[PDB]
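All remarks here apply to the structure that follows.
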Amino acid sequence: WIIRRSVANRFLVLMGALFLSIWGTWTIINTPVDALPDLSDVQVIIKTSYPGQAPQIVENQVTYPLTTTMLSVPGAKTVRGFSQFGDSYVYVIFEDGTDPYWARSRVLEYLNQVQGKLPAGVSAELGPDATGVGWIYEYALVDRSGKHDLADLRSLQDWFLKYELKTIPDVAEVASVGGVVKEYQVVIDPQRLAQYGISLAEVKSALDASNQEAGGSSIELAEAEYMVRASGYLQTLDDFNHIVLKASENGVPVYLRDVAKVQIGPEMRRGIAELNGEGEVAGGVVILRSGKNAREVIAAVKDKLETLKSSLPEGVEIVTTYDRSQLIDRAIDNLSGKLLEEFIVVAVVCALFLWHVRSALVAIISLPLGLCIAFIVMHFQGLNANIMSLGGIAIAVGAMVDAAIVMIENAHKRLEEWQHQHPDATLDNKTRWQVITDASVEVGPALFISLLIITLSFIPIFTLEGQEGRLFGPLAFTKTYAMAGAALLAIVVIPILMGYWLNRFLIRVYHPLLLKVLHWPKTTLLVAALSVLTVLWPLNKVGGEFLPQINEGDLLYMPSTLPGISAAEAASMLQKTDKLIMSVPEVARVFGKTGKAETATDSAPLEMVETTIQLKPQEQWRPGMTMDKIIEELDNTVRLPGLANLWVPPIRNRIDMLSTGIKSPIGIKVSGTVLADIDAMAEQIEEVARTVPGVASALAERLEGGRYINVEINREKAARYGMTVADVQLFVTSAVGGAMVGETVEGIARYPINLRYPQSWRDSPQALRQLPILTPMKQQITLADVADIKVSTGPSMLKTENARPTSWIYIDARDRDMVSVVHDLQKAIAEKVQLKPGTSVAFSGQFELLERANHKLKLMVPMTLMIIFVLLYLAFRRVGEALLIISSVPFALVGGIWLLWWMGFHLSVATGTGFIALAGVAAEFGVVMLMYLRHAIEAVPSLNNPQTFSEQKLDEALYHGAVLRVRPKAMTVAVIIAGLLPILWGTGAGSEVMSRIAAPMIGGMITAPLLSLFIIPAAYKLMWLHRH
Amino acid sequence: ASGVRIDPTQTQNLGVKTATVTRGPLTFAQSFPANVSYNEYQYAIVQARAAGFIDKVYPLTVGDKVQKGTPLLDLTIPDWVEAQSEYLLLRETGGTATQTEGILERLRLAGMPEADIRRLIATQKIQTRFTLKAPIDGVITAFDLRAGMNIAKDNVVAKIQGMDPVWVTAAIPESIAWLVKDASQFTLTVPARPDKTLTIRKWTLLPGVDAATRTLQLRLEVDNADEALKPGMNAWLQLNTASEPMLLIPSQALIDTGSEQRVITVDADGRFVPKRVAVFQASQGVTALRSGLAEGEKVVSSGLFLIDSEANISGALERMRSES
Amino acid sequence: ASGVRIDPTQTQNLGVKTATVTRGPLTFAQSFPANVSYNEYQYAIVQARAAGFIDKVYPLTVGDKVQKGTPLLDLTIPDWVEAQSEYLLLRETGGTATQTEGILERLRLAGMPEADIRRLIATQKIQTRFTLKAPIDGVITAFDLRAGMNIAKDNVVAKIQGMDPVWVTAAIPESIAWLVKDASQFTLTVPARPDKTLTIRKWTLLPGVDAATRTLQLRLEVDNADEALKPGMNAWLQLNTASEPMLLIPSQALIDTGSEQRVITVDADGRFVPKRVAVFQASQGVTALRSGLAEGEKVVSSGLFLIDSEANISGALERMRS
Ligand SMILES: [Cu+2]
């Protein structure tokens, strides 16, 4: 075919690979780099602050009508909902491929037509460009000198760092976390309001007119423009104190300082941050734009900090609590090292089989070029250098040379004939020209098509919808890129390069059991199918997991607790836990967090905690300590009553939340239209889940465990004193509550101002009943005179998903395998827990992800077999031929299973991939095996058979085909198993998934050839007899 | 087996603290606003005994403090002359002592002050010009007679109000009424004088409530010899009141879910066991139960929540309810 | 089942902002609102000694400045006529030298002015027309009689109050009664006159404070010969002073509830230990303590260690000791 038009292009093709190598060495250095192919789902959130209003009224009015005007949005997968106290979180997730920014602009116009069907004081705030997974850099601000405090640090963070960082490109948002926002607290004396005859309402009003500036236009003096500026900003405590409330004719006024003390104090603390269980601190998380480079940004951040490390107030040091750049480095500085393994190993192994230095060099220059073509393609494509993109350029390295050697081999022996018929001392350039080309032509069709096979039989993987398709997608692209590259190049350069430039003691161990296989060939096939069934058994033992448990240097610790906890107590609980975590000698830093950080990405209650755990270098752990053995001491050392604790990877979780929302690997969703029912169903499942053989934690967040002190105002009682429902409430919100009334304007910054009675008056329900009230008519009463105050229980966090209430059960199993527990749960649940009417129960988390992948994989196997069927049919044209190879691949699959069992691995989409690619390599072996047998029939001895039968001639054509393969095979099944062997053993940062995807092949690459050395042959002598 | 067991090393890390159930009265505490005002038993309103005109008006206006004796003004009262010259001429023609006494009597019960009469007898001279002086120590709150005027009976030359045993009246909201009882303990403080510890001589709960404000009036008489308590000053009155002897526990130790209230009892072995109690009242950091416990019993106060949670999750709570 | 232990008490080792208890003075610097008014020791209400009718009233009215002697009005009083005859008769018939002093003294008790009696003896003619003059220099703040009217003894022909030693009264907040009692000197300043500003060293603190605006009343006299400071003018009373040495601590250091003020002190080891104190009074961002701390103790200047929302102070402070 094309090999003919190849040699003619002997010249400018050489420079075509020279400028390809020098341009392939440039693109490689300047390729973006990450740890994984961004696996996050496209989302757009809508945070709203409906101040005061209880959860229920927040749901019905501000939240519900949003998830229903969002669900019916073009390309919306699912919409989750969050109705906390004074906070509304609408989560809108879109379907695969849906342009993020498109969805954004859609949410905006939808937000325009619902901005009206919402309460007056509400404004739907649009979230950031990034998601929770965009949490790259995290740091805490500490000052041991004491010169600065939590207030000063937060201010430093909000008004300096946050600004010096947000201007870093590709950064979507720099959120602050923890610390203290200084608040101007005007604490009012209920008594002085009576003594001075000034009402609360009057105070608020006065304050609301003592803190602004005014423009008096301009005035022309000396032909110049003089601007009339009027002061009036509230910038001193005295300015607060001398706020006029009341003035007599005498000219003697009554200032705010007469009925209140103006003191500086903390504001409502949203979230809380604690470091190493020995200090509460402020900090900030750097959140990276949706699809931008995670590493490229961290570096720009570090240097930006070193620029500020001098301009920081003497005493403030920036400790770092989470650095994703470190995992990046330990991931890329591993896939690189493993590409050096297979490279030098395959080259050396092909050097011990090929005696010639220039012969090996030809199959050696087959990698540097197969490399370049893979890169210069990814740049055009739009692919960065991550573990799953290099893992593809690593899983494929074995066949790249398998494209070069199988050609070279046929020329090594095709040159041994011209020497045995012709002399040995006369040869020229044209006589050394013909020999190599002839050999390349005979192996031209078989290989190129079989490499078009390996890359098309593997094509079906692209159909993997969503996260896994985002994972193995790049690996799919990269494997195909480098394969098609080492295939199209093997017919353009390889032949010319090879033209320019103990095998005994295995052929003696092979044929004894080969000539033996020709003892009633039929029987050997049956015992082979029988071995396939014995090799089928191991399946039962192996476990099931959506993906290998990848190990990052750090890990998040979230312990779930009942709904009611108080902020102060949660903060206490937090620091306590930190000190325990810091007790274990493998962890270097502990960055605890309760509540949320200043970002719509984090909507966590103070009752829920997530602490980032940094671990000392993997080479400092105690003797026989593993990541799993570490967590054991953690889950055994860190544990307080009424608290269930879950341990996860940082990155994994932010993605586990964006795809489903569950924190844990295992989770159960109990949706319902009556909270009392779903909460009843969540508790029962919580009890059954904790009796399963391999569970550690089981807690289902309640849906109405919130405590209430409600002030049921009496209209008639209030009217007595000429008070409206509104007038009474003013005390609830501002007197009793810390309601904000304004904010100071301090330069670029801004701080809140609030009115409130001293704590003692609002200490307890009893207290609220004797809450001093100065009525409009200057009468002195207590709050209970116009209202009843009752304690009650109710909703704590109205959670919705598709506008349907739901509770999540967080299960923590890590000693067993996922699929085992999830099934043992399906059995435990669906037998002991009788479902109630309007209550639904369904598993989620990573299991819901396995059922999406397995439905794809099962509708992805037939089609990969149909393509293999047509590639065998196009190159051989024989039905029975194709059939025989299609029936041979199962043997390769079977062998790969034992290695999983031995290695103790599990069934993953990682492993599942290894088998699809393994089958593509099995049929790659199956064909190059047949071409030796079929062309053994083209010879004269086998031309004698169709004319007249011969029991001797048929066995000799097979014996010659067997020898015609033991050389190729010994190379193919060498470079593959030997090249893939390095990236097999677990140990390695990210290798966790690159081995699960390698074992299937390696294990199958042993019994695929070893078996298909006797199967296919003893079936071509049993299929040749039929037609005759 | 009601209750729930918990590894002590966890409770210790939780920093669990426990309190012991006792019995006694619950000291109610509450603060009310009060006014420093004049003593209304030190009330003098000087009025002329008879008509005349003002000769002298001493340096004195409304707002000044006058000591008992301070001269207010000088006036000429002629009404008593006819009866005086009749006495002095009888003194000439030596009349009977009874004829004399009878004239110094028509003088007495006709206005003339005893002191000015004692002066008539001592000088045998007709008294015409008189000096009106402050009858008591106090502050002048009214002064309607200046120089150049005529004075009348109904005219008020000086309203003098005292403030030594100074009054301080506190306003208690009517609904609370019950909190102030006989045995109640009071303590005063005046913002103007943070350095002065006041002494309450006695107190009274007036018979009626101020309709203008809907508050009962509580009057305190307070030693004020140094005159540090000027009328008009704000004064804060804090009262304490013992209640009926009740079971007493700390307030952090009590859980209330609006339909039931309970506390976590620490067993003899350490087994945390929840128990239903009935609250009666609570104030100043301590709640009083009407029933549900027994003096001696321990009750958790620190780490209460988590322990209640653990006791809730372990079905101990649902057990506590179904056993009784 | 780990026997591993941990300190449950709250902890803060990542730096704390501390200050030390210092014995010193509370410094003050305030401007009291004051007013200029008439001298109420220069008062005069002119009434007739006996009823009659106004013959003529001189060009005068309220708001006018009069000096002693300024004629107010002329009136006819026919109450002393009957007796004036009785006297003049004692002259035509040489009555006793004491019968005359009699009629002449009953006449002065009758109300007839000492000067109008002399004009009787001199002219030897009965007096019916009299003229009332201003008794003192001052301003006519009232003038109730005009021409064509009659007159009674309750009527007021002139309410004349002066202002040479003019009065100024300042309203000092109840709060600093403990301080102003032992004041040294105030500095008077009136907006109407930037040149009439002067130091005041003698004043009188009244025994009563105003209720509407809970304020002490401080009155002082000022020389006003040139009639500069007119009554009705605003004025300011400045006070720069410092209190007796007391235990001082930063204001942000005192954690005060509605009934419980206290401060968190850093001991010799650096451990947080909350103590109950008693506050006297603050000034300029620094409160003075009556009792609770020692002179030199360390105390953290922050109520910023308890979440505002609802860090139940009692509970939160207890989490720091054990
Ligand atoms: Cu979470």
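To match Swiss-Prot, the residue numbers of chain A are left as they are there, and the shown ones run 4-504, 517-1043.
Cβ atoms are placed via backbone N, Cα and C, with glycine included.
Here the residue is the original one, but Swiss-Prot notes a mutagenesis experiment at this spot, A:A399 to D: Strong decrease in copper resistance. Note on A:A399 (mutagenesis position): other Cβ atoms within 10 Å of its Cβ, all shown chains, come to 27.
Within the same chain, the residues at least 6 positions away from A:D405 (mutagenesis position) whose Cβ sits under 8 Å from its Cβ are A:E939, A:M986, A:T987, A:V990, A:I991, listed in sequence order. The mutagenesis experiment A:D405 to N is recorded by Swiss-Prot, whose note states: Loss of copper resistance.
Around A:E412 (mutagenesis position), the same-chain residues six or more apart in sequence whose CB sits under 8 Å from its CB are A:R982, A:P983, A:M986, listed in sequence order. The secondary structure of A:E412 (mutagenesis position), as reduced to three states from DSSP, is helical. Quoted from Swiss-Prot, the note on the mutagenesis of A:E412 to D is: Slight decrease in copper resistance.
Listed in Swiss-Prot is the mutagenesis experiment A:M573 to I, annotated as follows: Loss of copper resistance. Secondary structure from DSSP puts A:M573 (mutagenesis position) in a beta strand. Residues near A:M573 (mutagenesis position) in space but far in sequence (CB under 8 A, at least 6 apart, same chain), listed by position: A:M623, A:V624, A:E625, A:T626, A:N660, A:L661, A:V663, A:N668, A:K678.
Reduced to three states, the DSSP call for A:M640 (mutagenesis position) is coil. Among the mutagenesis results in Swiss-Prot, A:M640 to I has the note: No change in copper resistance. The residue drawn here is the original one.
A sphere of 10 angstroms centred on the C-beta of A:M738 (mutagenesis position) encloses 22 other C-beta atoms. Among the mutagenesis results in Swiss-Prot, A:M738 to I has the note: No change in copper resistance. The residue drawn here is the original one.
Here the residue is the original one, but Swiss-Prot notes a mutagenesis experiment at this spot, A:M755 to I: Slight decrease in copper resistance. Look at A:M755 (mutagenesis position): DSSP puts it in a strand.
According to Swiss-Prot, the mutagenesis experiment A:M792 to I carries the annotation: No change in copper resistance. Within 10 Å of the C-beta of A:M792 (mutagenesis position) there are 12 other C-beta atoms, taking all protein chains into account.
Quoting Swiss-Prot on the mutagenesis of A:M812 to I: Slight decrease in copper resistance. Its own atom aside, the Cβ of A:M812 (mutagenesis position) has 22 Cβ atoms within 10 angstroms in the protein chains shown. DSSP gives A:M812 (mutagenesis position) a coil state; it is part of no helix or strand.
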Notebook entry, point to check: Which of the mutagenesis positions A:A399, A:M640, A:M738, A:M755, A:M792 has its Cα nearest to the Cα of A:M812 (mutagenesis position)?
Noted result: A:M755
Notebook entry, point to check: Taking Cα atoms as reference points, which of the mutagenesis positions A:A399, A:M640, A:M738, A:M755 is nearest to A:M792 (mutagenesis position)?
Noted result: A:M738
Notebook entry, point to check: Which residues does A:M640 (mutagenesis position) neighbour through Cβ under 8 Å, counting only same-chain ones at least six apart?
Noted result: A:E601
Checklist line | Entries of A:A399, A:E412, A:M573, A:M792 (mutagenesis positions) sitting next to ligand 1, with Cβ under 6 Å as the cut-off | finding: A:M573
Check: What is the total of other Cβ atoms whose distance to the Cβ of A:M755 (mutagenesis position) is within 10 Å?
Finding: 17
Margin query: With a gap of 12 unmodelled residues, how many angstrom separate the Cα of A:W504 from the Cα of A:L517?
Written below: 23
Next item on the list: Would you kindly give the Cα-Cα distance separating A:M738 (mutagenesis position) and A:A399 (mutagenesis position), rounded to the nearest Å?
Entry: 81
Check: How many whole Å apart are the CA atoms of A:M755 (mutagenesis position) and A:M738 (mutagenesis position)?
Finding: 23
Check: Per DSSP, to which secondary structure element type does A:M738 (mutagenesis position) belong, with helix, strand and coil as the options?
Finding: coil
